[PDB]
Structure formats: structure tokens, C-alpha cells
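This report refers to the structure that appears directly beneath it.
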Amino acid sequence: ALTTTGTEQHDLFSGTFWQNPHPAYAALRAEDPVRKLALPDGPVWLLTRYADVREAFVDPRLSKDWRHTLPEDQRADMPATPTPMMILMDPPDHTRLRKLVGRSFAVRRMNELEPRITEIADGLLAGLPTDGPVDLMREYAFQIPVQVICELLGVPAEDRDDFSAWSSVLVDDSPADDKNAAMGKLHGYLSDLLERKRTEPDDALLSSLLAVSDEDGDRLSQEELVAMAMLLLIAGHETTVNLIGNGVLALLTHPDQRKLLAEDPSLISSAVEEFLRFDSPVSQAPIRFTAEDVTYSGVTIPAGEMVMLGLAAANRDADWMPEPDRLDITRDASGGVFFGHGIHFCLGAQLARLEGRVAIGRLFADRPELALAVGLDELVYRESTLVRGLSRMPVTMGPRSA
Ligand code: HEM
Ligand SMILES: C=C1CC[C@H](O)C/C1=C/C=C1\CCC[C@]2(C)[C@@H]([C@H](C)CCCC(C)C)CC[C@@H]12
């Protein structure tokens, strides 16, 4: 034929990356799939190809134990975790903690929460202004997961605002000092709340887990109790919020797919799968450590290195998804790493899908003329190597439905 070559170098975790990371991710899969990142907190490797990410998630040589950084002999002297969360642990501890809490997020248990969710969603849709510009993140995307997780756990939703500040400090790329403060406040708050729970119990998870703790220290230590609370609280809001944000923006930017869902509202399940694929809310999985030398797409990652798996990146891999940049809500897809894979698979996957489906299906039913109240390039993203997430979303809700 006849051709010319275009080069284009994209910012990785600075500048434009926060605005739109996908072109950066797309260059990575094709030319640099296993990439050492000189972050100012030392090297952290990034895997961007689907196959590779998938295999890594079940590769037993890839531990959640930070002591793999330190030489063999120093592993005894040090704690297994910064905080005894199951997401930061390998089996057998992980197994024990996940088994405790498993039943409480069972598929069908979450399914019967759906009417409650739908109520909460409608409650805000009944209460939002018809003409003004509203922030959809803080007034809608935030609320639904926060409120739901709080009612589930037994947290006074009076404190929504309080802990969510500390929560977004831990999730965003904050100074190491800033995060310590937040964890201390979270830990401190949750310790106090659990104490107040010894005096007066409810039906919710914390009450239940508290009893298991007190009655069988080997099943759940006090520290594991608090840390388990920190995790469900945090994974409570800071993930679904961005499924709802990203999922909404996707429809606003793709009038054709918006159209499809308006004519067949039952496409909502299929759509939520596509949103999670198309703009994955958890962009990179939390850090994994090499327990020993590994090799992916022909690149060795030494023993004792940190490793992020590129979730947002991998779900746009052509090798897995035909035409991966097309937003197609009609897809009947399987696999997809947005929720993880293997023994650490998202505990709230079903809950999250329900929140997504209701939050978005209801919003687009109740408000046909919903529109961005700003330019696409005016929207601001949180700087986080863990969530792809909007800070705010100015929109006009427009009139309601007849
Ligand atoms: C759309 C929103 C959500 C996304 C994108 C998401 C993503 C994930 C991913 C990718 C993992 C595995 C991390 C890894 O292997 O490194 C995960 C684990 C987990 N998630 Fe979800 N999640 C979402 C909603 C939730 C909700 C609503 C809960 C409710 C409690 C939740 C609780 C958990 C817990 C406890 C773990 C650790 C599981 C374990 O290690 O056994 N997440 N989340
Ligand atoms: C991990 C390491 C590895 C060890 C580093 O020294 C510090 C570090 C921070 C990460 C954290 C700490 C707090 C809890 C966090 C923020 C997790 C968070 C509570 C989970 C929410 C996302 C998940 C649901 C996918 C994800 C990353 C976790």
C-alpha cells in the first residue's frame, strides 16, 4: 500500500492520564504489556493484556503478602498486613475471613435487597430539582452505595459525610501521612461503633460479626473485626459510586446506546456489564507481590516486586473483546476482570450489579432529558491509581416522566 507512521506518547499517571487513560492503556497492551513504573514511591509493575491479567489473578506465585519484599529471614519479625484485611491476605487466613462473611453477600440475599435499593433510588429521584444544575456524583452516585452499605453493616448513615472524607483519602493518591491519619480515624470510629454495639445490638453485619469475635477469638480477632469493617465500609461506597458515574457518562456520550436503552429498558443488565467493561471503576487491582520470579508476555518480574493488574486496560483488549472501544450495551459477554478473578473475586459483585442496574435504569426512566451541564472536557477526575472516578458531575435533570 502507501502509509505514514504516527507516534504519540501519552502521560502515565500524570497530566492527561486522569482525564482519559484508555489511549495510554491501549498503547501499553500492544507495545509494553508488562511495564515497570518508576512511581515516586518506588517501582510498581503493570500488566495490561487480558490473558496475562487473568492468569496472574490465579498465579499462586503472586501473593497479597508484603513480606515478600523483605528477605526470607525477616518475615517472622514483621506483621503480615498493614491492617488485617482479607483483601491483603493469602490463604489460610483469607479463607477463614472470607468464609465468615460469604453467606452475608450470597447472590440471593443481595437479590432480596433489590426492593430496598429501588426505594432509596426513587427517594432521591423524587427529591431532585427539575431545572437547576445538580452534582450527580455527590447527590446520587455517592448516596446509593453509601446508604445501602450503611444499612447492611449497621452504620449510622448520619455519619455519611464524616467517614467518606477519610475514605476518599485512602482511595485517592494521598501522601502516606494523610492516609495514616484517615486510617486512624476510620479504625478509631469503627472501634467506638463496635463498642457501642456490645451495649445495644441490631440485625446488621457488624452486630453479627462482633458476636463471632467475642465468642471465638480464633475465628475473628478484635483487630480483624475492625479491619473487616473498614474494608466493607470502604469497598461499600468508593466502587459502586464510579460504576454509576462512569455508566451514566457513557450513555450521555453515546446517544445511540442511550436510545437503545430507552426503547428496551430490559437491556439494563447487559448494559451494566458493558459499563463495567467500557470504563472499569476499579482501574488497577490493589498491589500484588511476586513471591518468586515470574514471566508474562516474555518479561520477567523478579522476586519481591510490587504488581498491579490493569483492569480498565484489560477489559478493552481486542484479543478478548471484538471491537473493544465500541460501547455496545447489547453484548452477551462472559469473563471480564472488572470484579477480579479467582479466590479474591469481588464479594459484592452481585450487590454492585444490583446498585448499578437500579441506580441507572431508574435515573434514565425518571429523567428522559438528562444532560451534562458542562463540556465533556470540563469534568474533573480524582487522581487515583485504584479508581477511575469523577470528582463531580454537573448535569441538568430536566422534567420528570408522564
Ligand atoms: C462496581 C463496583 C465494584 C468494583 C469495580 C469492584 C472491584 C473489586 C475487585 C476488582 C476486587 C478484587 C481485588 C484483587 O483481587 O486485587 C474486589 C474485592 C473485594 N470487593 Fe469488590 N468491587 C465493587 C463493589 C464492591 C461492593 C459493593 C462490596 C461490598 C462489600 C465489595 C467488597 C469487596 C471485598 C471485601 C473484596 C476483597 C475480597 C477478597 O479478598 O476475598 N466490592 N472488589
Ligand atoms: C495495599 C498496600 C500495599 C502495601 C503498601 O505499603 C500500602 C498499601 C495501601 C493499600 C491499601 C491500604 C488501605 C486499604 C486499601 C486502600 C484497599 C481498599 C480498602 C479496597 C477498596 C478497593 C477494592 C474494593 C478493589 C485497596 C488498597 C488498600
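So for chain A, numbering is Swiss-Prot's, and the shown residues are 2-403, in order.
Recorded method is X-ray crystallography, 2.6 Å.
Every residue, even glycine, has its Cβ placed from backbone N, Cα and C.
Straight from Swiss-Prot, the features:
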type	residues	note
MUTAGEN	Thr70 to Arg	Increases 25-hydroxylase activity 2.0-fold. Increases 25-hydroxylase activity 21.6-fold; when associated with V156L, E216M and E348R
MUTAGEN	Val156 to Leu	Increases 25-hydroxylase activity 21.6-fold; when associated with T70R; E216M and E348R
MUTAGEN	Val156 to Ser	Increases 25-hydroxylase activity 2.5-fold
MUTAGEN	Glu216 to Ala	Increases 25-hydroxylase activity 1.9-fold
MUTAGEN	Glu216 to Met	Increases 25-hydroxylase activity 21.6-fold; when associated with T70R; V156L and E348R
BINDING	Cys347	heme binding site
MUTAGEN	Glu384 to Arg	Increases 25-hydroxylase activity 2.8-fold. Increases 25-hydroxylase activity 21.6-fold; when associated with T70R; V156L and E216M
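Structure coloured by features recorded in Swiss-Prot.
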residue	record	contacts (Cβ under 8 Å, 6+ apart)
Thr70	mutagenesis position	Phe290, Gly305, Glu306, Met307
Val156	mutagenesis position	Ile150, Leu194, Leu207, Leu234
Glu216	mutagenesis position	none
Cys347	heme binding site	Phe340, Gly341, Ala353
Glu384	mutagenesis position	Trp19, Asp173, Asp174
Neighbourhood of ligand 1 - recorded positions from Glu216, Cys347, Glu384 with Cβ under 6 Å: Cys347
